Amino acid sequence: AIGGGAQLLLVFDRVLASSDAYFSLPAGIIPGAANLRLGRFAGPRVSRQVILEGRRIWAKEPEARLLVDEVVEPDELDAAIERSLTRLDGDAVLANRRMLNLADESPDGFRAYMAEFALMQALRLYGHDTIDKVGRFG
Amino acid sequence: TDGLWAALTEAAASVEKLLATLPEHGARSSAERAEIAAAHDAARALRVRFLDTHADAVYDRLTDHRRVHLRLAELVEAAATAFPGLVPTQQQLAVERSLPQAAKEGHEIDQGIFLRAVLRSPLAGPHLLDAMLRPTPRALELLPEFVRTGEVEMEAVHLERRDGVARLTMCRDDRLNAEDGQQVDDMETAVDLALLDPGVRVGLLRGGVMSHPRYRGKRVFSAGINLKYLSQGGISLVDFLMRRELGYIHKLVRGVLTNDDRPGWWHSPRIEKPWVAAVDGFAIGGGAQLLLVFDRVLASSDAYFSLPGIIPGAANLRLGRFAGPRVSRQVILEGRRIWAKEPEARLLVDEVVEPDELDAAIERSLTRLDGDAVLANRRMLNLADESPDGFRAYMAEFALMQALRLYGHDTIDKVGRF
Amino acid sequence: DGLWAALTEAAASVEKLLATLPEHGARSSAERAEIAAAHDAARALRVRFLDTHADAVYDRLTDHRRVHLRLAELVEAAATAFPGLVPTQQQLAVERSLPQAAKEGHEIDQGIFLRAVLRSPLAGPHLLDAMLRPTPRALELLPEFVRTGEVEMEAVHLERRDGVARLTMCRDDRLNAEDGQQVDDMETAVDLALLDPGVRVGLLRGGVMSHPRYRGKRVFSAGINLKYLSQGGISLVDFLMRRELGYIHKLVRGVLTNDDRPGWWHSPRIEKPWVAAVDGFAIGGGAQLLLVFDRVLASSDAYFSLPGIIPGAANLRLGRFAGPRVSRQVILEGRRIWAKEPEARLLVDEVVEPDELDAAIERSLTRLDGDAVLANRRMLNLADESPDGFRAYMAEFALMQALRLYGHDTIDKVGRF
Amino acid sequence: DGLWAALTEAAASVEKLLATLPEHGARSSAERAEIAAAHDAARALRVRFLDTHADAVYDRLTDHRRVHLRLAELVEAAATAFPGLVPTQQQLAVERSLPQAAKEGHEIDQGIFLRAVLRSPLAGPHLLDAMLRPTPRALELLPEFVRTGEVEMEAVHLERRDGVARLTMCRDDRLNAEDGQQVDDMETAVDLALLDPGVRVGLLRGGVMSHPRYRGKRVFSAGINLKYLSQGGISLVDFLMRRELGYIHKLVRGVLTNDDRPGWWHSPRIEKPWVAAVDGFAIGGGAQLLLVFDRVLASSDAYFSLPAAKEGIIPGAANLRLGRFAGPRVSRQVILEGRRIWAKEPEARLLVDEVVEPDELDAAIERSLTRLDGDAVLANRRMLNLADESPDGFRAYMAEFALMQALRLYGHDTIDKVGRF
Ligand SMILES: CC(C)(COP(=O)(O)OP(=O)(O)OC[C@H]1O[C@@H](n2cnc3c(N)ncnc32)[C@H](O)[C@@H]1OP(=O)(O)O)[C@@H](O)C(=O)NCCC(=O)NCCNC(=O)Cc1cc(O)cc(O)c1
Ligand SMILES: CC(C)(COP(=O)(O)OP(=O)(O)OC[C@H]1O[C@@H](n2cnc3c(N)ncnc32)[C@H](O)[C@@H]1OP(=O)(O)O)[C@@H](O)C(=O)NCCC(=O)NCCNC(=O)Cc1cc(O)cc(O)c1
Ligand SMILES: CC(C)(COP(=O)(O)OP(=O)(O)OC[C@H]1O[C@@H](n2cnc3c(N)ncnc32)[C@H](O)[C@@H]1OP(=O)(O)O)[C@@H](O)C(=O)NCCC(=O)NCCNC(=O)Cc1cc(O)cc(O)c1
Ligand SMILES: CC(C)(COP(=O)(O)OP(=O)(O)OC[C@H]1O[C@@H](n2cnc3c(N)ncnc32)[C@H](O)[C@@H]1OP(=O)(O)O)[C@@H](O)C(=O)NCCC(=O)NCCNC(=O)Cc1cc(O)cc(O)c1
């Protein structure tokens, strides 16, 4: 899961990953709302390692546990995915995830971030730094 | 003498009698399959009993009372000619070798019985293991040209001297370096050239770039024994399963036994050097076994190690000392797979490096093992880890245990499914 | 030579003093010192006699290694063929009637004997073969087990099911505390598991307990019966030595059969893979057993400890699982290891919540079916633990444990449970 | 046979060349190669002679293994009974008169001898017993120590207190760098600890240092005295070998006493449990010792390394013992590549039982000394060591060690590196 794909993992209730997967946020522009959310998953050191210095995290290393709930061999993954889908049905699950998200990330928190994000990201989109690098892909 | 040679010959006579008159392996009835199976068992049981008391006498005949060093191939062929019915001749192995594993009679098991009994003998055992540590004729042949060019290209291994480093590159681009009898010949020869070349100080083992569409442009260390050849009957008990353990793998641990043609030979009859391994892709099976004998192991972040119905060579001997009894049973008995980035990879791996940082990390490792002190220390280390008695006792039982597994019905089924 | 005469003189002095002196606990310090000095002179000569005469002694008892005698038969036969070398069945019966505090320690003489036998490269391996042979009780009960797939004994319930030898240790009143009978049942069950061709894997687990503190809960083992040990009911030979040379060694190496089946030329012993499931805790000898299985499972709330006598062969095996530092922590300093802490993986393969344990156990029993597993576990065990290694240890164990069984500090602490 | 004559002729050739040739540093390349070839031809015959005659030689020196001779006594007696087999006391005195660079390496001949002796299943175990017997020095000092509870030696201060033999390595000026005297003081102290009936546990710790960079701070050990090694003052026999077969092995197996007390039939040796406390760091031979204790404590800031090997020589028996503590990978990292291990990193839990802050260290040491009193501990540690490290295992290793280390002691690269400290 790279870039915007990795960003999505910061918002789910359960994350599973195959033993041979990796996660990265590789530069140029801002990685969506990862700057808002990664710190709460991984702390201030690791999130700068991932975002500012492009550190890559492998599913099987200990700190992958900061982003991923289960790491499973490819053969054993499909069945484990099914088992995880049975464990979240309650109305209690809805009430508890509603309170969890509320505490993790407040309306003000998200709004304040996205406000600055709208301009900061727009500027990054037209910086000489990004335009050249992305134009060397391949 | 004590009657056992007569009983053996009488038991071998019945087996050849039954094989001559009975139908083919695939056309036999249950009664016929039980008659021949019983004939085999009675004969092999006497091969064990004969050799339990007469092993040293047999070996002394073949080796002139342990004064001539015979390699494995030469030994089992000489025993066949000196002791008919004790081990297959050659004309018999050729018939066996034409058949698929399913249809074989299992004559190699008789070789397992022979090699087990020899290796158990405190006099013959150490003599045979020295024989297998001496330089191969192929390497002695190729040494002057290698000293001059610093390059030898073989079918399964490309060897290159550069900066005092023997660079062995396993280059079976089409099969992820799947092992066969030829690969063992190239590996043993390549190791010999590295050890005897005075301009070589450290060795390096690494898998080359692959051509198969699924791994094109990517290095792969090893995918283990060639399962296709095993199913087709092309994997030799002596010339592959045993040869690699007593030859090049053991020369990595102890070195090559030279004559007495240089100063020092009184204290170091063997020339040994340190070895570095770098795992790209994955190390499966026999490739993973090799890692248990190196002085430094490096592997890329995305690689994995596994040992997947036969014995994984000397991994049963060595893995527990790296990983303890629990994990070594987990890996061997239950096929656990270990990833380069997980904590317990450090039981097998010194360094794990991102692919973009791997080539340079390998280079730095080759500079750090140059001393004569390194040679003394790895020698004292290996001596402590794995004793001559220890290794010899294991390989003895292995020769028979692996021989039977090579012909187990569940093995023949599993390997034949591709 | 002269040593047998000097020995007979020293034993005569001991039996003379024991006849004339008062009972243990009514002796004076002067009297206690006289008898202790006589014991010391006698046992020192038992050592000196056997250092040179062990092989001749064993050869007389075994027809130059022509007859496989188990331990009990060996020490008894030794007593009648060599009076004063080891205690008689009578002398042992008097000892057994006493509490450990008051015993003379005649068993130490058996410790001396078994040490010298096991030290012999000729007699040692022969006795270890004898103890690997199937027990007569199992040969007796095998047909009925083949036909009923069930045998209920005092301390162990055995059931064949789905090709699995299910051993369930079911002393519900005492947390599976071990005694001589448990060893008789454990060895018998292991034999049946190995000789039954309808059995492919074994399983050892503790049964549901009835004691009020654990009612409805399974518990693996709480170690040796300390009450019996204090009361004098723990036999050096028939418990401490029998279990190490019998069922525990058969878990590693299998049963040594007669040459009465094909294969015997390459496989004289029938061995199978073994799975252990630890509920509650594994203490003492129960924790010791875990060092010998091919798969070990434990519930999240369990712990392992070795708590003053030698913990069987734990001193032999723990170092290979955990290294020299942790093994001294566990053995010398009584460290207790919990299933959920990292270093439990040195002893345990899976740690599972109790609600998921039953199914997790079942899955493991399907994963050890191959003949490949049988070939692999044999080569693994051979590399882990050599014949010389085991024999060298158990020889010394025979004396060291014999002495620890009768030390003043041991007798004191065992009487305070 | 003929091998003794061939040896005596080869040694004669060497003595001739040494007499007629210029000194070491004034020799030509042709002269350097001629003498080297003579040494090799002679030493090769010392190996071949002893391969068949080791048992007979040892039998003459020890009266068929009924007299226990220590190393120094053995290698001298061998010199006089078998001229040319091993150097004389006079030849050795000249050797130590030179710096290591200029030596002929006659000690290599002692390595050849001791290897062959230890390889013998009969002579080997006998020599290892001799070295486990009490030293005369300790037997000498045992009465006053029993009375006083105190012995001050040059390199070690010994004190009995609360049933604890407190050994304090007290080379305040050099971070407890080891030399031949230190080995003598260590073995003497260890002997006294074992024979003293008032001692129940042992304790080894480094004393307060006076050197300006470490004034007021304890330091465990900084390894072999590299200065002395360069100057030629480190003996193969009296240091590198004496320490392994003497006091370090006595920590494992105890002192072999006479048949002079009850129990001597089940317990021929007196052994006790030992505790080590590492302040500052444990380097080289100091770190080697840790592989042999029953409890090891260290302050949070200390580190462990074995920087022999890459540098010059084999790190004692660490090659024998480290793998069982840390496995083949980590043990090669430490030995082959000079990896350093810090007390607070996870893997210090391969060598060390407790790592505690400097302000809490003394109290932890005291508490640990209270936990190893039993006769049960003694039987248990005895069964453990028996399993961890067999008599054959140790003997096989030290035999090869005797020759391998001797050659490293005179290696071209070692002499260079040791002279730069
Ligand atoms: C994973 C890889 C290392 C593997 O590549 P290789 O194994 O060398 O294979 P390739 O041949 O490149 O892969 C096959 C295929 O994938 C295609 N591919 C891979 N990545 C891309 C991207 N990013 N765009 C388009 N196509 C792609 C590539 O075009 C190939 O097709 P061909 O043209 O037929 O060759 C590689 O794909 C790679 O490095 N890709 C670049 C990854 C990258 O940087 N992606 C963008 C990350 N940045 C963000 O998400 C930023 C972001 C996202 C947001 O949603 C919001 C926001 O605010 C900021
Ligand atoms: C590597 C894999 C996991 C992934 O491969 P995929 O990416 O799924 O691609 P595949 O197409 O399977 O493999 C790519 C390519 O290599 C070929 N390949 C890879 N490994 C092999 C082997 N082992 N044999 C033959 N061909 C092979 C495979 O056939 C493909 O080529 P084509 O068939 O010609 O198209 C898979 O190939 C696989 O499962 N391989 C088998 C691995 C294995 O179990 N090997 C043997 C392990 N056992 C030993 O080493 C036993 C041993 C060896 C010894 O030397 C001594 C001893 O005592 C015991
Ligand atoms: C199990 C415990 C931790 C649980 O705590 P509680 O639940 O509070 O305890 P208890 O009430 O005592 O346990 C419940 C119940 O089991 C009984 N129980 C448990 N273990 C025993 C033993 N070993 N003997 C007798 N009774 C026992 C206990 O007596 C209670 O029953 P009541 O007498 O009816 O009250 C505790 O009971 C305890 O510490 N037990 C002692 C454990 C122990 O020291 N075991 C053995 C230690 N040493 C060896 O095995 C040594 C050994 C064994 C060998 O096989 C070989 C060898 O060479 C060396
Ligand atoms: C630990 C250190 C970094 C300390 O750093 P600093 O605080 O900068 O220290 P220094 O100021 O140098 O230390 C003070 C002082 O102690 C003395 N000192 C320190 N270490 C040593 C050593 N190793 N030898 C001798 N003297 C020493 C030296 O005299 C120093 O300076 P001066 O007195 O002014 O000359 C440093 O001392 C160091 O690196 N020392 C070298 C240690 C080393 O490599 N030792 C070799 C270890 N290897 C063996 O023992 C091998 C061995 C031993 C055996 O017993 C058996 C065997 O088979 C093999």
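Throughout, chain D uses Swiss-Prot numbering, with the displayed residues spanning 12-432 in order.
Any Cβ shown, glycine's included, is placed from N, Cα and C.
As recorded in Swiss-Prot, the features of this protein are as follows:
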type    : residues                                                                : note
BINDING : D:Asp183, D:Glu189, D:222-225, D:233-238, D:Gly296, D:325-327, D:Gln416 : substrate binding site
MUTAGEN : D:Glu189 to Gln                                                         : Strong decrease of affinity and the catalytic efficiency compared to the wild-type
MUTAGEN : D:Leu237 to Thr                                                         : Strong decrease of affinity for DPA-CoA and 2-fold decrease of the catalytic efficiency compared to the wild-type. Slight decrease of affinity for dioxygen
MUTAGEN : D:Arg254 to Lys                                                         : Strong decrease of affinity and the catalytic efficiency compared to the wild-type
MUTAGEN : D:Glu255 to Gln                                                         : Same affinity and catalytic efficiency compared to the wild-type
MUTAGEN : D:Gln299 to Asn                                                         : Slight increase of the affinity and 2-fold decrease of the catalytic efficiency compared to the wild-type
MUTAGEN : D:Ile324 to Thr                                                         : Loss of dioxygenase activity
MUTAGEN : D:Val429 to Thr                                                         : Slight decrease of affinity for DPA-CoA and catalytic efficiency compared to the wild-type. Slight decrease of affinity for dioxygen
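All features noted in Swiss-Prot, drawn onto the structure.
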residue: D:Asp183; record: substrate binding site; contacts (Cβ under 8 Å, 6+ apart): D:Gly218, D:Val219, D:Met220, D:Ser221, D:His222
residue: D:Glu189; record: mutagenesis position; contacts (Cβ under 8 Å, 6+ apart): D:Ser232, D:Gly234, D:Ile235, D:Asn236, D:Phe250, D:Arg254, D:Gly295, D:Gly296, D:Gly297
residue: D:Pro223; record: substrate binding site; contacts (Cβ under 8 Å, 6+ apart): none
residue: D:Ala233; record: substrate binding site; contacts (Cβ under 8 Å, 6+ apart): D:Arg185, D:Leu186, D:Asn187, D:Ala188, D:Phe292, D:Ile294, D:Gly295, D:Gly297
residue: D:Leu237; record: mutagenesis position; contacts (Cβ under 8 Å, 6+ apart): D:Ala188, D:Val429, D:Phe432
residue: D:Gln299; record: mutagenesis position; contacts (Cβ under 8 Å, 6+ apart): D:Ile259, D:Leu317, D:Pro326, D:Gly327, D:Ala328, D:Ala329, D:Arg332
residue: D:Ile324; record: mutagenesis position; contacts (Cβ under 8 Å, 6+ apart): D:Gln416, D:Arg419, D:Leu420, D:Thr425
Suppose we draw a 10 Å sphere around the Cβ of D:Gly296 (substrate binding site). How many other Cβ atoms does it contain, all chains included?
27
Under DSSP, is D:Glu189 (mutagenesis position) part of a helix or a strand, or is it coil?
strand
Let me check the 10 A CB neighbour count of D:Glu255 (mutagenesis position). How many other CB atoms are there?
23
Recorded positions (D:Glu189, D:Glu255, D:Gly296, D:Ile324) in Cβ proximity to chain B, threshold under 8 Å:
D:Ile324
Provide the three-state secondary structure of D:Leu237 (mutagenesis position) computed with DSSP.
helix
D:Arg254 (mutagenesis position) has how many other Cβ neighbours within 10 Å of its own Cβ?
24
Listed recorded positions adjacent to ligand 4, that is, members of D:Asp183, D:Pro223, D:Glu255 whose C-beta is under 6 A away:
none
Around the Cβ of D:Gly327 (substrate binding site), the count of other Cβ atoms that are within 10 Å:
26
Within 10 Å of the Cβ of D:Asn236 (substrate binding site), how many other Cβ atoms are there?
22
CB contacts for D:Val429 (mutagenesis position) [other CB atoms within 10 A, all chains]:
23
